[PDB]
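> Mind having a look at this structure? Questions to follow.
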Amino acid sequence: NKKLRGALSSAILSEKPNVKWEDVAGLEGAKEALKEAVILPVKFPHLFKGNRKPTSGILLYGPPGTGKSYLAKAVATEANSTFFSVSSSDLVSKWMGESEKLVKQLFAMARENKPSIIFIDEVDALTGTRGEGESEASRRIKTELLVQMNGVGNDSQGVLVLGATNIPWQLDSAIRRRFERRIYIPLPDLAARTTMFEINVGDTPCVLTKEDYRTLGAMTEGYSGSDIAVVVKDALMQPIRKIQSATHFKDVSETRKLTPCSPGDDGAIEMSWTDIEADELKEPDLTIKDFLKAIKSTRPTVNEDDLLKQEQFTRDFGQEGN
Amino acid sequence: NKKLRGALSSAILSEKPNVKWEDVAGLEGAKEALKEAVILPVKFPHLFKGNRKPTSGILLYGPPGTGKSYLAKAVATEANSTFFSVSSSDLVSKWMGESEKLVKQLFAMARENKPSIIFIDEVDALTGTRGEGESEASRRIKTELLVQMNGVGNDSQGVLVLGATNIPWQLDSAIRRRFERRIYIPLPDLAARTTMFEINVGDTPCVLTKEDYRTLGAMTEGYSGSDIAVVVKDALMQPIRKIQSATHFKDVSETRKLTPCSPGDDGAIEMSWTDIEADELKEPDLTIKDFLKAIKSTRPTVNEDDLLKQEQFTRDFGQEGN
Amino acid sequence: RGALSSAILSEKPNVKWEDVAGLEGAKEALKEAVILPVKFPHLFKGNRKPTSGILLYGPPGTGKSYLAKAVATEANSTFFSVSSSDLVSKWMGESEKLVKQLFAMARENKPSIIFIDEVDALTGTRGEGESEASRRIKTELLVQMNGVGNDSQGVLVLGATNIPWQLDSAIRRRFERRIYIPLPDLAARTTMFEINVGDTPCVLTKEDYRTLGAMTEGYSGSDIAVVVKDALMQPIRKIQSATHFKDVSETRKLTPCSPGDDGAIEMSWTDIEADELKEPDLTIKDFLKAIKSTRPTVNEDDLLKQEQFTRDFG
Amino acid sequence: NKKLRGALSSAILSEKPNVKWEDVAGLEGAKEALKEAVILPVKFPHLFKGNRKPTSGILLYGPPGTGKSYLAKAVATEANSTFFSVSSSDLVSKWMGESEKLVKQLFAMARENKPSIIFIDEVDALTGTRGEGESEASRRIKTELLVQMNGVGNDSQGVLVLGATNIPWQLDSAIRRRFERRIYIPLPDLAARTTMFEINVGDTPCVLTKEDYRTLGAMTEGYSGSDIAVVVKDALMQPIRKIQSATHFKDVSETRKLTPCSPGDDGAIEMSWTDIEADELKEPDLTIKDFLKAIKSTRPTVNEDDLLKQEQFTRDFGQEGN
Amino acid sequence: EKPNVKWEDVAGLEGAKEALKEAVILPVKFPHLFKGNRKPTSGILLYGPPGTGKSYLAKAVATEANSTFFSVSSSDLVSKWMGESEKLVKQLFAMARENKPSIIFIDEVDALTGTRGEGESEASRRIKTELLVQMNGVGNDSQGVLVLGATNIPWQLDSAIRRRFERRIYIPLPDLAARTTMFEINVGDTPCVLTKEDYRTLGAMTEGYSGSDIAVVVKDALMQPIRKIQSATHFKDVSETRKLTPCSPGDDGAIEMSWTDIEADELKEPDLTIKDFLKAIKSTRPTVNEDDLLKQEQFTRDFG
Amino acid sequence: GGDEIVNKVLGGXXXXXXXX
Ligand SMILES: Nc1ncnc2c1ncn2[C@@H]1O[C@H](COP(=O)(O)OP(=O)(O)O)[C@@H](O)[C@H]1O
Ligand SMILES: Nc1ncnc2c1ncn2[C@@H]1O[C@H](COP(=O)(O)OP(=O)(O)O)[C@@H](O)[C@H]1O
Ligand SMILES: Nc1ncnc2c1ncn2[C@@H]1O[C@H](COP(=O)(O)OP(=O)(O)O)[C@@H](O)[C@H]1O
Ligand SMILES: Nc1ncnc2c1ncn2[C@@H]1O[C@H](COP(=O)(O)OP(=O)(O)O)[C@@H](O)[C@H]1O
Ligand SMILES: Nc1ncnc2c1ncn2[C@@H]1O[C@H](COP(=O)(O)OP(=O)(O)O)[C@@H](O)[C@H]1O
Ligand code: BEF
Ligand code: BEF
Ligand code: BEF
Ligand SMILES: [Mg+2]
Ligand SMILES: [Mg+2]
Ligand SMILES: [Mg+2]
Ligand SMILES: [Mg+2]
């Protein structure tokens, strides 16, 4: 009992990753559902009494790289609860009949520290429809999860089981019954892409305007959030490449801030950037040409049949999460 | 020898979940079989004398989320006897021989505290037809389960072995021989769905009538009991979204019982609901539109192939549970 | 040591030889093997040696443990009903010491008889199983089943197995007598219904028992027992359907009748005290309803695998 | 704890194999990307402050024998950081639930020694798109990798997951999303062939010139770097074959610098190389004939349809290394 | 593990013999040569039809190199546990680099893997990739350790494995002088009346056979005199203190008896002749197919 | 000896009882 608790004490994250609700762009239905099921019972507990009960499990599914773990980070930031983040390495053990007591002690600690939120990333690994998997450990861990979620002699009140998987049709039917709200996280639209561009650029000194952001959001068709993050990263990395290829420097304006230009200009001090010491550099401003170069350089990730399978699972057993 | 009983004493629940026979919507044959299994041998002991013996095992099976754990809770509430709620985490041990000594001590405690009820949820985890699974755990646990169920020198008289599983065809043939009552719990019909809506709505002030509940039960075609519970939960949470995403409140009829309405009325005061303190709260009552929106949002979970597998199992070795 | 005080039973469950319906060859083989070395001890000496190993197999729920209970009743001998729970320990070496002291106590308590239910729990065919708790226990049972010269007088090992093809070939060859327990035939079905009804009052005749046994096509003993249990429980359900009670004849013995009769006292059933409820009698319709309700618990794959096993090792 | 660290301590290499950036021919874009992503956060950490972050994973794919592991050796040489060289035999274990703990301990050991590089060679052997492979190994190892790369409560800052594969189209979509830069390593051109010849000739005495190397690089079109290395080794072993397969010898000119000759010359002494002692052997000089004989002797290994599949994957989700 | 087969005990295979001879003898005898860019061969593939002296040549290199040897097979590096059939290869290369320089002999490399096409994908990919990383890798620095691979089917290998193997040497069918030399080394020190022209006619007759076939027909021709000694009656006392020799039933003093009453060290064993070898070659049939030679021709044609 | 602890392995299960 105490050894399992000492092994599971490294699962409660005490880092609190600073991702707020305004950092996530789009996904209004998932935002509203997570907002009620996290904020409302711990802020206004007098409403949920009698016939009204909060949501006991939310499943987030979709294509890879859409913001499921980002929404989980936002929940862990704005939850003000003991956020439990487990995976398939904290529950599975080597001994016989010791992987089930781990899940039992995990849910016991979650009930002892209520209100608590359990986030199981990649639930598809633990639950495999119990058809032909490895019998003892697989079927026992599936039945132990099914017992500890609702069961008979448990009465899980106050806890929340968040799921985040990329392939949801490999989930067990009883586990899909336990996840009472299947929220589909789709590829973002134009306003969400423009908001992600404005968030990822942020406080960087740049000459980009609303029309430039609108043209970028219209240009990145079919892209995802990680693709937008890496094209913003490449567009931010490109001024350092211009500083690397910066023959014929030009000191413009305070305390000798050097700036590259065309070869041969006013004050064309032809040197390199190696001998220039720090705390005096001036990087060039960001234009739309660097972002167009990053868009032409970096390709999208997801294809157009996995989206068909996700839409098929949504129209079969899920709801639209905007 | 006493540490085994100290570990097994945590399987006897004492919380008594208040689920009565009127809470269960439908399943009259299963309720009558459970009544003649548990209520009769304690209330009328002068009938089961001689060659007349009570039932010594009942297997509840069906689609996921139909009410097997709910009938187990109702039996634990209205049984007035000792209720054993064990699983795969309370029988499998790390050592050698303890995995069978725990089952032997469990059945010894059940025979010492007669009349007692053993409820094993998800019996398919322990009984895996002993053809390909793990040799030690599978063979020893299954043979000890058979010996403790009937055996030769045990004489299990007065105990009841309840079992609830979603996969009845993956049971061992000897275990299926032991379970002398195969009761199929199906998806609820129209009258069961209407009574389940009447139970789950409760004493919430609504404008719904019996014809409205009948149209709701006719609308939910193929839903399960958990699906009815979550559409009731969504329709009950709908006035919270109505009082959240609306302005221009209006005092109706009482210390300012203000209610959201259309923008522009006799006193459409534009303010926020967060500034409104408690007990001056007049939320809008439930209608059929909120339940129609909950039906349109939430999708059924159970497919139409597992129903064919359960139908094949009924026509092979099963009764009907109405 | 003293932990083997639960392997022997002192209850002696009253199951006589007449209660076991059918199984005449297995019954007479067990009868001679448990009686004739005690009846005529001069008959077994030297060449004409008694049976030292009896194995029973077949479909699940056919009467193997029932025949073991009948042997323990009508044997007048020390019954060692032990399984794999009292043979394996947490330590090393004690799993062999348990079998050693078990056979020592069985030899000290001669004449005795050892019944191992579900012998396949000890024979995992040692593919990649647990070494110290499988292979050493199997070799210890093999060298303690070497009493063809040691235990000529004394112990006798039994065996009941639902799945006998997953058995170790060494102990299969050591078990010299392997009797196949089949599904019961029509005469065994009729006398099993007669035994399971017993002293309960009924209107069922020999033709009714014969057509019941003809209706039960492919049923087993436990299925016949639960059909008899359902037919016994049906008059309690008819009393529970309480409508228009009617007194018959001593000291107000009530009985429910059809709605609308002579003297139909419309009342409840729980308001009346005990020992004055004349219950209805067993017809054939409640038996037919129990037949339509209860399904056969055996399939065809187990039957063809049993046929393959008996045609391979008959 | 101690067992996992004692097993994973052997994955760290401290031998530092001396392969400089000049020892690799061509691959300018891959050289620039690896150069910035390994050099710039170590050399100038003040350039990446806040909004700008370095690359957190680079995939090096292409045909087999193109210099992927050689480029990884160059990074391990001039990285000046901790290098983790893991493979399939160091992560996959025999016990149940041991490989995931090994991956977690590997990333936890790499996070304690920031900055660190993890070179998972042959990622195709550990990623099999989670479609039909082995359930336990596939799902649990890939799930632990996907959680341990970025996750929620990990914060992988200062690590780099270098991956080198030959069949990148058989990788998971989530893993392709994890690897940010998928750099194509194509077949070398004429300039890279001449540069490989100029760095593979070394400092051995030869009469080959710049136009000789240009004609050789024109003749070895359709080959790869391993083929250029083996024809260089074969042309280097051809004078030793001329040493061994010769009977008539000749002593020309300092302290018996003896060489083979034709049968019949000035001092055609017939002896053996076993009779030839040390510090008196002179090898024949190199020419274009030995290199042409080696080129005609060894056949290429790369086919012509997997190049089309690599070009298809490059046009789909790939960069250009050049 | 040390055999006793020198260079002269192998008949034929001149190119493979000289290639292995230089590649395993030139560094260990002349250390003043391999300096700078001169590196020895770090892989040799010996393919061809089965039974053509591949393991015999491997034992010859194991003898004449005077270095440590490792003669594992395909079944030794295949386990049933998950992830245990690669730690064996890692420990193999670790104990090879512990006793450098060393020679590693791996038999049936086509049967070690399954070219990751249709078989077990997890085990096949992990075995193949761990073999490749242990062959070159990054921090594995294999210098002095020679990987000597032999196989019977070379066209079912991987492109990366055939890239890792530097010299793909083909072992062809034996020739006339190779067959006569194999007969001369297989007949041994038995008393024989055979001549060089008899060996030449025998080798002209057995064209298309293999080395194992030549070995078993020599064993048959050596066992046929002691077979005809036992399976005969009506012996004959020829000439010196009861020298008995079998003959036809009915001759000049055909003594009908068995071999039990014949005294020891006086039974005249008949010398083996040409007709025993003719009976052996007329009984024994060739084993190889015809399309495998076309596959070897194609494999040499694009990987010569 | 001491106690005997049951462990679990992987195939492609069993009980490799690694005691203390
Ligand atoms: N919907 C989104 N809103 C805001 N940022 C997003 C969104 N989707 C992706 N991103 C950005 O891209 C990154 C990728 O999202 P992440 O949480 O890693 O997704 P995943 O659940 O696939 O692991 C985020 O950390 C964030 O920086
Ligand atoms: N037949 C039913 N009658 C009443 N409530 C039901 C019924 N089926 C489901 N429910 C409701 O939905 C929940 C899910 O049923 P539950 O007992 O958990 O089923 P299971 O045995 O599949 O786990 C119940 O706890 C109850 O709140
Ligand atoms: N020959 C029989 N005579 C009477 N009842 C029988 C017979 N065979 C089976 N039964 C019934 O079926 C049950 C099966 O026998 P039991 O000893 O409980 O188990 P098993 O046959 O599986 O060892 C008996 O207890 C009895 O109720
Ligand atoms: N561009 C190059 N420059 C120098 N050497 C190269 C180059 N490309 C390939 N090689 C040589 O080819 C061999 C193959 O290298 P490696 O990256 O291990 O191939 P792979 O990883 O595809 O098996 C190396 O030994 C290396 O010396
Ligand atoms: N070319 C050869 N020279 C000498 N002996 C040979 C030759 N070919 C076959 N043999 C003999 O045949 C026997 C069987 O050969 P074997 O080693 O099984 O072939 P492989 O190595 O192809 O498996 C060996 O003992 C060997 O002595
Ligand atoms: F959708 Be992410 F890759 F979890
Ligand atoms: F999900 Be339930 F137990 F059918
Ligand atoms: F055939 Be029984 F279940 F022993
Ligand atoms: Mg995620
Ligand atoms: Mg249930
Ligand atoms: Mg039995
Ligand atoms: Mg490589």
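The residue numbers of chain A are those assigned by Swiss-Prot, with the residues present covering 112-364, 369-437 sequentially.
For this deposited structure, the header notes the method as electron microscopy, 3.6 Å.
Placed from the backbone N, Cα and C atoms, the Cβ positions cover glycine too.
Pulled these from Swiss-Prot:
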type: BINDING; residues: A:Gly173, A:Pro174, A:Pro175, A:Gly176, A:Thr177, A:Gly178, A:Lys179, A:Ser180; note: ATP binding site
type: MUTAGEN; residues: A:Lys179 to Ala; note: No ATP hydrolysis. Missorting of vacuolar proteins
type: MUTAGEN; residues: A:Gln216 to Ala; note: Abolishes oligomerization
type: MUTAGEN; residues: A:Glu233 to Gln; note: Defective in ATP hydrolysis. Missorting of vacuolar proteins
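Can you walk me through where each of these features ends up in the structure?
Within its own chain, A:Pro175 (ATP binding site) has A:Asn277, A:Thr416, A:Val417 as residues 6 or more apart in sequence whose C-beta sits under 8 angstroms from its own. In this structure, A:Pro175 (ATP binding site) belongs to neither helix nor strand by DSSP; it is coil.
Within 10 Å of the C-beta of A:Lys179 (mutagenesis position) there are 26 other C-beta atoms, taking all protein chains into account.
When secondary structure is read from DSSP and collapsed to three states, A:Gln216 (mutagenesis position) falls in the helix class. The Cβ neighbour count for A:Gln216 (mutagenesis position), using a 10 Å radius and every protein chain shown, is 19.
Listed in sequence order, A:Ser198, A:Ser199, A:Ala275, A:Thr276, A:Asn277 are the same-chain residues six or more apart from A:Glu233 (mutagenesis position) with CB atoms under 8 A from its CB.
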> Going by DSSP, is A:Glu233 (mutagenesis position) sitting in a helix, a strand, or coil?
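Looking at the DSSP assignment, A:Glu233 (mutagenesis position) belongs to neither helix nor strand, so coil.
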> Using Cβ atoms only, which of the recorded positions A:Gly173, A:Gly176, A:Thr177, A:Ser180, A:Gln216 are under 8 Å from chain D?
A:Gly176, A:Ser180
> Can you grab the distance between C-alpha atoms at A:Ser364 and A:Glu369 for me, in Å and as a whole number, given the 4 missing residues?
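The answer is 5 Å, taken between the two Cα atoms.
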> Among the binding-site residues A:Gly173, A:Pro174, A:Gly176, A:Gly178, whose Cβ has the fewest other Cβ atoms within 10 Å?
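Per-residue Cβ counts within 10 Å for the binding-site residues A:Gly173, A:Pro174, A:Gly176, A:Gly178 bottom out at A:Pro174.
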> Around the ATP site formed by A:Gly173, A:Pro174, A:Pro175, A:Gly176, A:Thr177, A:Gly178, A:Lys179, A:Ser180, list the extra residues of the same chain whose Cβ is within 8 Å of the site's Cβ centroid.
A:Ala275, A:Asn277, A:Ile296, A:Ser335, A:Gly336
> Count the other Cβ atoms sitting within 10 Å of the Cβ of A:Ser180 (ATP binding site), across every protein chain shown.
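Excluding its own Cβ, the number within 10 Å is 21.
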> With respect to ligand 9, which members of the recorded positions A:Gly173, A:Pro174, A:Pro175, A:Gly176, A:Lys179, A:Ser180 satisfy a Cβ distance under 6 angstroms to one of its atoms?
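Cβ under 6 Å from ligand 9: A:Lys179, A:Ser180.
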> Give the sequence-ordered list of residues that share a chain with A:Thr177 (ATP binding site), lie 6 or more positions from it, and have CB atoms under 8 Å from its CB.
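Correct list: A:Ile296, A:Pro297, A:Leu298, A:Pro299, A:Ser335, A:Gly336.
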> What's the CA to CA span in angstrom from A:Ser180 (ATP binding site) over to A:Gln216 (mutagenesis position)?
25
> Which recorded positions, if any, among A:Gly173, A:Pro174, A:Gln216, A:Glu233 have a Cβ under 6 Å from ligand 1, given in order along the chain?
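By the Cβ criterion, which requires under 6 Å to ligand 1, there are no hits.
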> Can you tell me the CA-to-CA distance separating A:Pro174 (ATP binding site) and A:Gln216 (mutagenesis position), as a whole number of Å?
33
